[PDB]
Amino acid sequence: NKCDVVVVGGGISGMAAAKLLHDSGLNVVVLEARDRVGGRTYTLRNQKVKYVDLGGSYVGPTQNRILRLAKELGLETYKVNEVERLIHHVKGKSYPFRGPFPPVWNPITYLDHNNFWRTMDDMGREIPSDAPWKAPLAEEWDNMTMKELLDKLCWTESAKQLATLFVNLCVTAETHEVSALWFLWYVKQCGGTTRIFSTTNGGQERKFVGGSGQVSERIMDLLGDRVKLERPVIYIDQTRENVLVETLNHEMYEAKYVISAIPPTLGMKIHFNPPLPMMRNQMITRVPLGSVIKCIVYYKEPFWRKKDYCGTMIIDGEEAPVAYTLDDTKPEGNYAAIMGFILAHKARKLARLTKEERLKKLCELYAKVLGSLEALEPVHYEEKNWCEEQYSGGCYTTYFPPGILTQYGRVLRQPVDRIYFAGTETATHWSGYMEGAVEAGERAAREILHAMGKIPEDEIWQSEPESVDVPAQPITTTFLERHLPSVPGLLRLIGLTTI
Amino acid sequence: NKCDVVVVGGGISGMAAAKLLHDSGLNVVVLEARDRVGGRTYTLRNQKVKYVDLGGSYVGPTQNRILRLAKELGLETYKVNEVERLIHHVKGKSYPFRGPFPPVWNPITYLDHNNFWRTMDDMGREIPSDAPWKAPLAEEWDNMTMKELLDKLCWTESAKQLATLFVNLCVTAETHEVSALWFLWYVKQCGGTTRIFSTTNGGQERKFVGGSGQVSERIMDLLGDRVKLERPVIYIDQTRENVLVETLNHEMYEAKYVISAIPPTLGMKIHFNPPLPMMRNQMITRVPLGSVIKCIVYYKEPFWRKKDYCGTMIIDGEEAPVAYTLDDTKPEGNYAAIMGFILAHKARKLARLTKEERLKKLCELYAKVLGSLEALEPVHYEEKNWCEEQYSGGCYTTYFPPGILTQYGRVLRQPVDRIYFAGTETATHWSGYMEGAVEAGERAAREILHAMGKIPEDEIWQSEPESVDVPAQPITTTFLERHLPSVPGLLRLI
Ligand SMILES: *Cc1cc2c(cc1C)nc1c(=O)[nH]c(=O)nc-1n2C[C@H](O)[C@H](O)[C@H](O)COP(=O)(O)OP(=O)(O)OC[C@H]1O[C@@H](n2cnc3c(N)ncnc32)[C@H](O)[C@@H]1O
Ligand SMILES: *Cc1cc2c(cc1C)nc1c(=O)[nH]c(=O)nc-1n2C[C@H](O)[C@H](O)[C@H](O)COP(=O)(O)OP(=O)(O)OC[C@H]1O[C@@H](n2cnc3c(N)ncnc32)[C@H](O)[C@@H]1O
Ligand SMILES: O=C1Nc2ccccc2C1=O
Ligand SMILES: O=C1Nc2ccccc2C1=O
């Protein structure tokens, strides 16, 4: 019934918010729709796998908030296997390599690839992390899809194909589905193309020992009966002195303030009194989440390592069900496994198949890419299609179609009377990730602390000390990478010398 | 509590469905979230205006279902004033004209305009009304915005500016917001560019005497206490023998079947047990409605008629708050008024202003375009911003951003166990309109009748006899319109 703050949603963001408020001495309640906490993180435990992250899993350098929170809860990380060679599989052939991006030998194609990544980052530098709609060319960039941008920038099919995979992998959506401004912001706010795409020194460097679901679980343990499971919020009433929050199972909660820690579009599942202001009312119908099936195929041994492959496969082409894999073997070297994503339209296309049918297609793909018959001999399989989740809407995160971010972006984390907004989508650094969830949850909590006069305004947004355990190497470029011309750049140089 | 069919939503679609089922002998209940019926139609009555449609208003030839339903309910239509000249206002100057489309005089510009409308209709002919995702180039066209298409097709800024206005006006959305496939389907399923854009012989030909809100109101009168107002549906449970429907005000309804007659995205406001199938689960997060403020400025007299203007203004440019107007004067000639739309991004931009501030901007615009100081002397003003409506989500209708229609379009009216889907968004002819609302409501009702074994399969989709009161003249083209080359076509000949 009565408390200081109701937190709607018991994912990492809601849990981080609730913990901060609880630690500050306030009475909090977490209303969680599901019979579990963790939301878009979910760690399955059984005999065959020990544990496996079926949702959010990876953490890395510069994600200091999630690392600090997890450390405080008694969790440890381990490094994803990247000892051996990565594979780029292109036009039915595998090309082993080292470093974050597949090397390109053709001088024209090399110029094109170099210019693509460089230009993505160049454009990103013009986009404020906390206000992407303030970019000088915000409207121009927001009014085109990533497909249009790639069509303009990529003078080779090779670059366009890799760039397309990059988009599909980063935001589980098609290039034609997403705003160029939003995608450029998304990459920039993760630290750029290298940081977002890298395993070593990037977002995919590490996993939590025992699974990421432990973050939300351990906070629930701390909060005790303050977390209410199977309480989907249906109604928020702000017409009276205290905010009234009603759940589907016929309970009423009364609070001074509310934190909405759910994906923005899932705000639609709540009836509001008074109605939301126009901009938020429409915004929450304009912001879908992406589409992905996370699939883990288990083997007797990490046989790929014997062939000097680390387990990372970047797989181009429509026919391949999975475009990206990582070694998901336990740090001890057992429960050998390959994690793969079925992305965007393929998640829709292949969802119709049975689990056994998908397992077969994945094994046949992996056998081909790894050139290994051992890939046809899985011992176990786990998967999760996040498109089917009523209380997620998809994974990993919310994407913005063309035109939306400039028109509606401003209201994403704007308070509505006594409702404040958390959730990873409202973060300014690693939004879309567990890191962003922590940033947003703690920021929303501190907005309320400020509203209560408990902290000054300049304490709402708080910097985070760098992790001592996961230090961040800087992202560097070479002279040639910075100054080599683009393809049209080269053609202008030829135009000049010929004239 | 117990009935045969629960209809969620008391707009025209839900009401049409409920009436059909009721008329067939079934026990129906309509659960309506608002304290009124009509949904995206709303007729305001007061002294100053008598009545005014603040939502959906216009009907026209080929919209035979809405015309038949309204007639049965005892309603009549009258013609929107198009006796005098239309105005195209371009680069700060008014150009009076007759016919549906503003004339172009520059020869290259003429070819460009001609080709644009023609090409829209040519492309539409390849798009099945009942399955736009089955167009031969469905994926290619769905993967580009209308902005990209216009950028390709329009060799003149003149054509591009008019084409942009056309998109903004038809679907209350920006060209860059919407799928080309979806928009081309949308136009085609209204009968093409001429039919959708025309007043005389098109979608804007007529209004209902006393307002369109009377359609939903009069069906409510027929149904009596079967219509439950202020019953927002929050929960649908299909795990048991009978479907359970719960409302926000703590009531439970039990039925054999449910009709969802709400905008697709508003399905999100309902918690489902068991959860929806994946495709619908994601679809209902991908389908926003457009943005519009409908504004009606009242005057002592229809003064524009004295200058041989009918009151229709097509107004190009970013600065103009309103891009399109029609004479909203009563058939009797009194309550003189101009109806204008503030469209898409302008609805967002100008919503911040006060009602009085918007009135001033509109009057000053109209004074300019009509070349009349009388426009500065309004006697009354009414407006409605549909973006603010929790239980609409916007107006006029749902649009599909790039990539959505091909990926998710198939599930729009696919039944979920015992839930059937009505609402104008599910129609195949004049989807987006009151006509589409009627088509979809009656079709959904007949799907349930078939499920109950009361009618055969071939009776689910039913043709409609042409209105005798509003006959449709065919859409015709001239030899030159058909065969004149595009701008690049002319360049190839050169
Ligand atoms: C799904 C997924 C996510 C993911 C990823 C791979 C997949 C398949 N990989 C990641 C990774 O490697 N590293 C990383 O940092 N992130 C990765 N992601 C994304 C990540 O999981 C998310 O960014 C993060 O978990 C989001 O946290 P947040 O707290 O912001 O949101 P949530 O997890 O969705 O929690 C929301 C909770 O709210 C409940 N809910 C929803 N509606 C209601 C109502 N009406 N009432 C009460 N509760 C509600 C949900 O059940 C959920 O628990
Ligand atoms: C807004 C608008 C619409 C419009 C237009 C101009 C404006 C400003 N001009 C039109 C015109 O000139 N001619 C025409 O034919 N159409 C025009 N439009 C669109 C037209 O109004 C719509 O196409 C039509 O009204 C749609 O009817 P439909 O029955 O399909 O949908 P609805 O009116 O939105 O009704 C839905 C009802 O459902 C209720 N609702 C919503 N959620 C719930 C829940 N959870 N539980 C119970 N009821 C719910 C809504 O309140 C509504 O009544
Ligand atoms: O889970 C993941 N999220 C990502 C985002 C960008 C690149 C790779 C990945 C993953 O493997
Ligand atoms: O209400 C309207 N809907 C329309 C659709 C297309 C063109 C004009 C109009 C209107 O005036």
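Numbers in chain A track Swiss-Prot; the residues on display, in order, are 3-501.
The way this entry was determined, per its header, is X-ray crystallography, 1.8 Å.
Heads up, the Cβ atoms here are built off N, Cα and C, so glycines get one too.
In this structure, A:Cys5 (mutagenesis position) belongs to neither helix nor strand by DSSP; it is coil. Swiss-Prot documents A:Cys5 to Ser as a published mutagenesis change and attaches the note No loss of activity.
DSSP assigns A:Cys156 (mutagenesis position) to coil, not to a helix or a strand. If you draw a 10 Å sphere around the CB of A:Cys156 (mutagenesis position), it holds 21 other CB atoms from the protein chains shown. Annotation of the published mutagenesis A:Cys156 to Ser in Swiss-Prot: Complete loss of activity; the original residue is retained in the structure shown.
Cβ neighbour count for A:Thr158 (mutagenesis position) (all protein chains, 10 Å cutoff from its Cβ): 18. One mutagenesis experiment named in Swiss-Prot is A:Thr158 to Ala, and its note says Dramatic loss of activity.
Taking all protein chains in view, 24 other C-beta atoms sit within 10 angstroms of the C-beta of A:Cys172 (mutagenesis position). A:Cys172 to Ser appears in Swiss-Prot as a published mutagenesis result, with the remark: No loss of activity.
In Swiss-Prot, the entry for mutagenesis A:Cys192 to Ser states: No loss of activity. The structure shown retains the original residue. Over all protein chains present, the Cβ of A:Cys192 (mutagenesis position) has 26 other Cβ atoms lying within 10 Å.
Here the residue is the original one, while Swiss-Prot reports the published mutagenesis A:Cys365 to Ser with the comment Complete loss of activity. In the three-state DSSP scheme, A:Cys365 (mutagenesis position) is classed as helix.
In the structure as shown, the Cβ atom of A:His382 (mutagenesis position) sits within 10 Å of 16 other Cβ atoms. While the structure shown retains the original residue, Swiss-Prot records the mutagenesis experiment A:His382 to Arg with this note: Significant loss of activity.
In Swiss-Prot, the entry for mutagenesis A:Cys389 to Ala states: Complete loss of activity. The structure shown retains the original residue. In sequence order, A:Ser293, A:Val294, A:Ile295, A:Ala349, A:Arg350, A:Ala353, A:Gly396 make up the list of same-chain residues 6 or more apart from A:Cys389 (mutagenesis position) whose Cβ falls under 8 Å from its Cβ. In the three-state DSSP scheme, A:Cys389 (mutagenesis position) is classed as helix.
Chain B comes close to A:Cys389, taken from the mutagenesis positions A:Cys156, A:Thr158, A:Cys192, A:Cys365, A:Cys389 by a C-beta to C-beta distance under 8 angstroms. The Cβ of A:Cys365 (mutagenesis position) has A:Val299, A:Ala377, A:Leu378, A:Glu379, A:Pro380 as same-chain neighbours under 8 Å, each 6 or more residues away in sequence.
Under 8 Å, Cβ to Cβ, and six or more positions away along its own chain, A:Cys5 (mutagenesis position) finds A:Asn29, A:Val30, A:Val31, A:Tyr255, A:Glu256, A:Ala257. If you take the Cα of A:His382 (mutagenesis position) and the Cα of A:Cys156 (mutagenesis position), they are about 41 angstrom apart, rounded to a whole number.
In the three-state DSSP assignment, the secondary structure recorded for A:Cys192 (mutagenesis position) is coil. According to its DSSP assignment, A:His382 (mutagenesis position) is in a strand. Filtering A:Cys5, A:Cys172, A:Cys192, A:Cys365, A:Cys389 by Cβ distance to ligand 3 (under 6 A) retains the following mutagenesis positions: A:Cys172. A:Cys172 (mutagenesis position) has A:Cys192 as its nearest neighbour among the mutagenesis positions A:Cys156, A:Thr158, A:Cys192, going by CA to CA distance. Taking the Cα atom of each, A:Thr158 (mutagenesis position) and A:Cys192 (mutagenesis position) are about 27 angstrom apart.
Between the CA atoms of A:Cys192 (mutagenesis position) and A:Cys156 (mutagenesis position) there is a gap of 23 Å.
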